[PDB]
Amino acid sequence: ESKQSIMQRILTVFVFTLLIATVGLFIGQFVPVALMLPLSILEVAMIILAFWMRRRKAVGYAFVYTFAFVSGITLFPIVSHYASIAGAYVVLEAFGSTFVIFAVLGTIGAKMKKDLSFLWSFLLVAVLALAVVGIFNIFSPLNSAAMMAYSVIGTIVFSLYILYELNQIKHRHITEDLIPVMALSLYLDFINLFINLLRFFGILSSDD
């Protein structure tokens, strides 16, 4: 099949994962808080299996849809936290902003003729740096000044990742078994961008 059909199937599953995550977000309000950490460890195991492990056969559809539901449940602690200090509409602002960046930068990358595979180093090194401060935030919560810079840098990094992601979908040879894992990558890019925008707008609309 042509790439125009493969991209439509990747974006269709990506929309399905967003809907499933929304269901998991609504169900996560009833899940007890003690279950949030074990569910988080389950996600890190799935992320390692999908991307970090050398797999002969690619990940399947049931795997990605399950991750999207579980990821939505563990997203309730942070969503309900910023809805408390900034209002329920600030969550929709960050969600809407995540879509316009995904649409604008995702389209420019998918229609870009130049192969952006050379900046894979800078995106990896930036995300690994953001991963280090993420661990520091868990054990030592960040103040307003540091958290704001962490959110803006994270918003810029994961915005450029969406531009790079769909640009690589256009240039790299995408087979049919990679459709779930490619839509799973777009979901992780979407969620991390959404968390940073939720963090960005939350600090902006509060009395920190």
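Using the numbering of Swiss-Prot, the residues shown for chain A are 7-214, in order.
This entry, so its header tells us, was determined using X-ray crystallography, 3.1 Å.
Placed from the backbone N, Cα and C atoms, the Cβ positions cover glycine too.
Looking at Swiss-Prot, the entry for mutagenesis of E49 to Q says: Causes a large disruption to the gating mechanism and thus allows a large amount of Ca(2+) influx in a ER-like lipid environment. For the recorded site, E49 (mutagenesis position), the DSSP three-state label reads helix.
Within 10 Å of the C-beta of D195 (mutagenesis position) there are 23 other C-beta atoms, taking all protein chains into account. Record note (Swiss-Prot) on the mutagenesis of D195 to E: Results in constantly open channel with reduced Ca(2+) affinity.
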If you skip the near sequence neighbours and keep only those at least six away, which residues in the chain come within under 8 angstroms of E49 (mutagenesis position), Cβ to Cβ?
-> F73, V76, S77, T80
